[PDB]
Amino acid sequence: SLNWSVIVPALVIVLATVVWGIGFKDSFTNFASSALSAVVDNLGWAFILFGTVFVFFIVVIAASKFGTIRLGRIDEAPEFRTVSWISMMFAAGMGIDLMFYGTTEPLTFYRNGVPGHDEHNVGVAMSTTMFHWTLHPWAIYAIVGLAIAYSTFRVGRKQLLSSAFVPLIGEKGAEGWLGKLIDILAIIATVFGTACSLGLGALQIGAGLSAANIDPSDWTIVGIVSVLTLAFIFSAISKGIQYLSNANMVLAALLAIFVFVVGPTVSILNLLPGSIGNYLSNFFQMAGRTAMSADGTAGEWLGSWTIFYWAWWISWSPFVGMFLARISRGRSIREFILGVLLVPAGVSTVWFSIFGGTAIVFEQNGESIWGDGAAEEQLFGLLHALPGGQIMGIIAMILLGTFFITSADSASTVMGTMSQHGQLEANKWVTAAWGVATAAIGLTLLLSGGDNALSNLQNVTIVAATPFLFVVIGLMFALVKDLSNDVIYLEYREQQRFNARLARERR
Amino acid sequence: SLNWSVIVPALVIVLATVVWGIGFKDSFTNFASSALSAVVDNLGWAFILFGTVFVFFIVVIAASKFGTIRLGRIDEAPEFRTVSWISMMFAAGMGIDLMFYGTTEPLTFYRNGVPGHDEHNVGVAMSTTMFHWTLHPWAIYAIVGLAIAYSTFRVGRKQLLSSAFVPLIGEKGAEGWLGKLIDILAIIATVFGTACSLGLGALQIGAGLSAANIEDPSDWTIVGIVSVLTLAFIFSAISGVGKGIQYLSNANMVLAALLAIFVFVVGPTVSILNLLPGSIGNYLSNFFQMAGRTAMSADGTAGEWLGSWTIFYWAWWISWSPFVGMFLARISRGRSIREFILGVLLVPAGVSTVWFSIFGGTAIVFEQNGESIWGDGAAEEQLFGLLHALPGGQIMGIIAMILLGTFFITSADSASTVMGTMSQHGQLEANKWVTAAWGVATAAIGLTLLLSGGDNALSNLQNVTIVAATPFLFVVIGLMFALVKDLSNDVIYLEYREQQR
Amino acid sequence: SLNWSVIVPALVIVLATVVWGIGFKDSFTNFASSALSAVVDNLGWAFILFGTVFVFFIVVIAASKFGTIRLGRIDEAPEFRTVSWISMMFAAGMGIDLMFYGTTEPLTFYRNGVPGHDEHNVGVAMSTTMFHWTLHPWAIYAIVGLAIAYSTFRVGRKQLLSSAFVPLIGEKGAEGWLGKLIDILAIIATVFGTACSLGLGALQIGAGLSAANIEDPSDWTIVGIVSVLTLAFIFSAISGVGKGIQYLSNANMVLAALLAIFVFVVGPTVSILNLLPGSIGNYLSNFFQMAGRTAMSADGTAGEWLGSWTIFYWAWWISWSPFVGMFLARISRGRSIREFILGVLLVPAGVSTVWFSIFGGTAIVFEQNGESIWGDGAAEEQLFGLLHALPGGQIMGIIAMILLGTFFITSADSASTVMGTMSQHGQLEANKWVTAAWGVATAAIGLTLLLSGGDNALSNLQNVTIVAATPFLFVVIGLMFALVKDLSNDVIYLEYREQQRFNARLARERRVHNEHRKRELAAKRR
Ligand SMILES: CCCCCCCCCCCCCCCCCC(=O)O[C@@H](COC(=O)CCCCCCCCCCCCCCC)COP(=O)(O)OC[C@H](O)CO
Ligand SMILES: C[N+](C)(C)CCO
Ligand SMILES: [Cl-]
Ligand SMILES: [Cl-]
């Protein structure tokens, strides 16, 4: 029983873009990309504040008595071992994203420096990438994850973001004016979310083909996408996602290990203890970077970096949020939070220490893989400066390929599950539908922009993300009232008032 | 009822100082002002060390078991609602200058920069201000407000600073040396406290009239206002069925809210709005450095800046601890210390942060855009400069002027109320005569400090505020132990104490 | 009994480096000094990363329920009690070091400036010195301290160090590949660690007596230093016997606390008392920015600084942790895990600071004027240089050397107590025989390190030490697990977690029923 009151209203906006953005006008879509600067200008501070708010909030609810509450029936045990549960979070913290921004990210920060420091600054440069990729985003993923994993397993509700707002909203048939709306926002956000990954993931393949066959064609993008958006429909008949799920991790294993030993090992090893310290050291300092610091200048830097990421992450929380939820059944609220923060974070700490960590060492010996200044080639260029690095580049391409599909599967499945009343049992057909409709806008962005295709990709996803921002914000409140009414916290507060009164009349 | 064993030493010393500052004695009270440097130099270490400890202390106390413990007969019906604090918290604690400082400070620290940094640093300029007006000034209040409220609304003892030292001194044996000296210094500091509040309100008016009517305060101004506000306060204190403290404060929040909301919308809204995360994050970051900004840093330079700022800021604060602290109790009963510690922390922080961010932040926004409002550089002229720079300036200016008048009568009467309550053997309710009488006891000096001829006198008291409570610093430190080695003699700890151990 | 299986492979290489340094290829030992530039740069990261983790590690253990477990057969009324602790913390652990680096480190930093900062930074000058002599170092101790203390006094087994590794290598069956090898690497690390401190006395005295007499070189003149101070040392020797030590604990106080309260009241009392919160503050504000200092920061240019300071320290501390944990363990019986961790960290770290605040402070304040104490760049000269600049500079200068004479025996005595204890199957009783034995451990290298044609047998001192116990790092690493995977099996904690379960499920039975009675009842209103 598909939810059409939610499916089509979403497809109305997904098409609006592909139609009005490539077919007709085209130059007009770049008008809404001025509504970008509109949103960062005045809704900008929100992302910054509630950003760091999401990181405290979650730690404190995990630190609280809530943490003990078992996600599922009372004293329910997890379904997999700690090791297997963690062995699944690793696959959650890897994909196109890190492929793209792995090397270029910390390099840019070394190259140009971060608003508030000089250029050529390892400590800062590094601790900024962390800022983006460790605690902060995963704090979000936890908010949405816990909210879903709680309402479904504990309270006993449908697997829908709206079913997490029940404590605040009607109710009496949750999905009146809101609900449908809240879900319609989830859907849209997830599309543009994955869109970026597919998007910047695509043209990182095209730029990568300039390692085998030789330059930056245009019909090539449509090729790389369509070639893989077909393989996605192909491998949309089994799951599937689990086969390649490791096929990805092994390739990602090669790339890393390889560059660990061939590259400046001891440097890369120095970056671990080093880029965990500057992270902590600078955390608050970068927590407060807005468009006032540094002397009303960092406004631009935020738009291109810190505020992009924040939007992106949010527009992905509906996807990642279900994943971690679905997996974590059984875990305690705390075990699930501390788990969700530190686990993926370790990998995002090593990964940037390896790839973009050599890019810094290189730029210190003159080597410089800057390659004309485009990140989309930065990666391969990095490898080409290492022995047998040309085969590695080939691997990387086939890797971003396997990523394109697996990343699209999980996305479409989630977007499917919530496009039809939270049915865990995903309809094989509606899944592929959300993939093509997604890959679609993942292409509609890449094409409409030209030389700065990357730009519009990040501006729209920021736009469609902003609405949800508020959703997730509110998902705190629904999550606190949901917890304060939970048996185990209610029953405990009854035991200390009793463990107080029992000694109030014996004296 | 009127305790005349402490009224005397105070009424005489307070009269001794005013004389040694008037009648051609105006110069020898200035040389005595530079004797302040003595304390800032040798007790510098003292303030900047413990000022930060208190902040950790209440936290470490709210954190532990002592937190759950209400203050009273347990589950004792609270009383005053949420609006009780926010009002008096900023009505008695501050309000007067925190309108001049709401702009001149964040605007100064930007322009000239604080030690160990470079100028035009928005972050620092906000973190330093914030530092001077949050966790710190409210812990050296919480300590007091928590101690007293416990040694009365729990134990039952009488509301008087020495009574809270019972745990350290002895059962009633606090009558000797340590105990009488307390009440004197607590009265001196509260008499000067009001005196300084009356003085600031007067220097403000000068610039207020400059906004409305100017004219380089040609006499009449100090009297025709300080008296107007004294005679306006002496009326809102007499009428029993009036309670100006519970009203004017509420009105005060409404005026300040109005004013704030004005600039916040007409002015650089987003800037203010970007300054919220900007302020907090920065504050958290620059906390442990500016917490340890000793006069040894940097390279020995910050000596002056500290004394003129942070230090003076502390020595000044420590003074208003009796009054403000007592008030954090005279209007609270039944709500656990924990729901109180953060009550006077998380909450005052919020308002101050926001206030500065709005004003101070806007000032920086102006400073950057080239349309400054620093002009000539008088702290007392800047608030209005920023104001008149906005549509409906002169208008909002009038109410801004009124604001300085509001809370004033309260900050003075409520400052005198606590006096009347600490003068009559620590009685919650005090005679309507002793309270208002002390609220004007400073007026008798204010009119003599100007009869010297022309103008050049008040400057004394400004610096005398520091040393006016210099010793009262330690009165806090000990009060910190008298609150730890006292709660461990409470019901829950004494039962496990007198058990197997 | 004696372990002629761990001590045999012991002195065989203890001297295979001693006679190797003084004899054989004299300048071949200067190839190992360029061989640490293989660990310091290749393991420097691993020395930092885990060094910091060490400070979080215990701190949580301290706050953990583990922090209630008492150390030894439940009750065990506190053995020594207090004071003797903080006195034997340093006397044993630090002691002499607090001087031959404690009044010059805040000074060298105020001068040259640490990497990532300009010179003349009172702040970093204080912050970077503490990073080395406070929270970080002691935390390496409290681990081995607990691991060892809990291993012996609680469980009730041997005082041999490798014992604490039975929860990981199996109990009673961890003697072979791993086990004896640990004890071997243990005794060595304690010999060198001690030999270094003993040789320092001669070096600091030879170049320290300059404030009195002996302007000659520094070779045969020192024969009356090493050979005499050790001669007067063993006494001791004639009698022990079982405990103190001690006669040095209250000594160090009266003595140090004297010269300290001396400079604190004579010198710039305020400039010191000011730098009091300034020390702590800046320390906290820079803690994470210091633990992030690597040979990749700043801009891959601080390696030769770190290698001279930070890593230098960390490496050494692990190579000195055996003794200082073996000794820290005693006098701690009947003291809880918590009060032990908050004992080794808070107070020792809380005094080192006020030490650098008085000595490092005035030493700095003297430079802010022009009366520099810097004596041609020599650690010994600076110490006396700043006290002879105060009324009675030769009256306290006396104690500057004569007191350091006590620290000589404090280390040796206490240290020997440990190395002796670990070669006797791990018993506690005072073994006079082995005590004085290892007491030698320097007569073949210490006094010979100088007879090498006059002097210059450096740095064959610091070189051999930090490389000796380079695997020790990975030992104090896996010591965290053997500490926690052991603490957790303790009856008191084993019972704490079981009770949780009970309450847990019982509380479910109470609930699952109501929702089945307020349900049948709810279906009764129909
Ligand atoms: C600026 C730098 C200066 C120096 C910094 C020093 C170091 C920082 C100090 C950090 C303090 C952390 C304190 C940790 C205490 C542990 C909690 C505890 O003792 O719980 C007891 C028992 O309590 C309970 O079991 C129930 C309630 C536990 C409450 C835990 C709260 C969560 C803490 C998370 C906060 C931070 C998370 C990381 C992100 C910042 C003990 O049992 P256990 O430790 O054996 O339990 C182990 C646990 O189950 C793991 O398997
Ligand atoms: C879960 N994904 C890997 C798809 C996104 C996080 O990088
Ligand atoms: Cl549960
Ligand atoms: Cl400094």
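Here chain B follows Swiss-Prot for its numbers: 57-269, 271-558, in order, are the residues you see.
Header entry for method reads X-ray crystallography, 3.2 Å.
Quick reminder: no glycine exception, Cβ is built from N, Cα and C everywhere.
The Na(+) 1 binding site feature in Swiss-Prot is assigned to B:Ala147, B:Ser306, B:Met310; the stated evidence is a curator's inference. Within 10 Å of the C-beta atom of B:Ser306 (Na(+) 1 binding site) sit 27 other C-beta atoms, taking all shown protein chains into account.
What Swiss-Prot records for B:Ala148, B:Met150 is Na(+) 2 binding site. If you draw a 10 Å sphere around the CB of B:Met150 (Na(+) 2 binding site), it holds 23 other CB atoms from the protein chains shown.
Here the residue is the original one, while Swiss-Prot reports the published mutagenesis B:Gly151 to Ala with the comment Nearly abolishes betaine transport. B:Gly151 (mutagenesis position) is surrounded by 25 other CB atoms, counting those within 10 A of its CB over all protein chains shown.
Listed in Swiss-Prot as a mutagenesis experiment, B:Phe156 to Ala is described as follows: Decreases betaine transport, but has no major effect on affinity for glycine betaine. The Cβ neighbour count for B:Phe156 (mutagenesis position), using a 10 Å radius over every protein chain in view, is 21. In this structure, B:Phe156 (mutagenesis position) belongs to neither helix nor strand by DSSP; it is coil.
In sequence order, B:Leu127, B:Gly128, B:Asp547 make up the list of same-chain residues 6 or more apart from B:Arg210 (mutagenesis position) whose Cβ falls under 8 Å from its Cβ. Listed in Swiss-Prot is the mutagenesis experiment B:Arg210 to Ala, annotated as follows: Nearly abolishes betaine transport.
In Swiss-Prot, the entry for mutagenesis B:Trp371 to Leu states: No effect on betaine transport. The structure shown retains the original residue. The Cβ of B:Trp371 (mutagenesis position) has B:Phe103, B:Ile104, B:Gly107, B:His192, B:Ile196 as same-chain neighbours under 8 Å, each 6 or more residues away in sequence.
Under the heading of mutagenesis, Swiss-Prot lists B:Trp374 to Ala and annotates it as follows: Strongly decreases betaine transport, but has no major effect on affinity for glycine betaine. According to its DSSP assignment, B:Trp374 (mutagenesis position) is helical.
A mutagenesis experiment is reported in Swiss-Prot for this position, B:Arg392 to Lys, and the note states: Moderately decreased betaine transport. A simple way to gauge crowding: the CB of B:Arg392 (mutagenesis position) has 19 other CB atoms within 10 angstroms, across all the protein chains here. Look at B:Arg392 (mutagenesis position): DSSP puts it in coil.
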Cβ-based neighbourhood (8 Å from the centroid) of the Na(+) 1 site, residues B:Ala147, B:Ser306, B:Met310 excluded: B:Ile142, B:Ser143, B:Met144, B:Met145, B:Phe146, B:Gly151, B:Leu305, B:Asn307, B:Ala308, B:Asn309, B:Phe464, B:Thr467
Those recorded positions, out of B:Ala148, B:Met150, B:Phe156, B:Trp374, B:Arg392, that come within 10 angstroms of B:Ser306 (Na(+) 1 binding site) at the Cα: B:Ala148
From mutagenesis positions B:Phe156, B:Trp374, B:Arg392, the one whose Cα lies nearest B:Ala148 (Na(+) 2 binding site): B:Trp374
DSSP three-state assignment (helix, strand or coil) for B:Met310 (Na(+) 1 binding site): helix
Which of B:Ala147, B:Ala148, B:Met310, the listed binding-site residues, has fewest other Cβ atoms within 10 Å: B:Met310
Length of the line joining the Cα atoms of B:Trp374 (mutagenesis position) and B:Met150 (Na(+) 2 binding site), in Å: 10
Between B:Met310 (Na(+) 1 binding site) and B:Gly151 (mutagenesis position): CA-CA distance (Å): 10
B:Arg392 (mutagenesis position) to B:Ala147 (Na(+) 1 binding site) - Cα separation in whole Å: 21
Cα-Cα distance linking B:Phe156 (mutagenesis position) and B:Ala147 (Na(+) 1 binding site), given in Å to the nearest integer: 15
B:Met310 (Na(+) 1 binding site) and B:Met150 (Na(+) 2 binding site), distance between Cα atoms, whole Å: 12
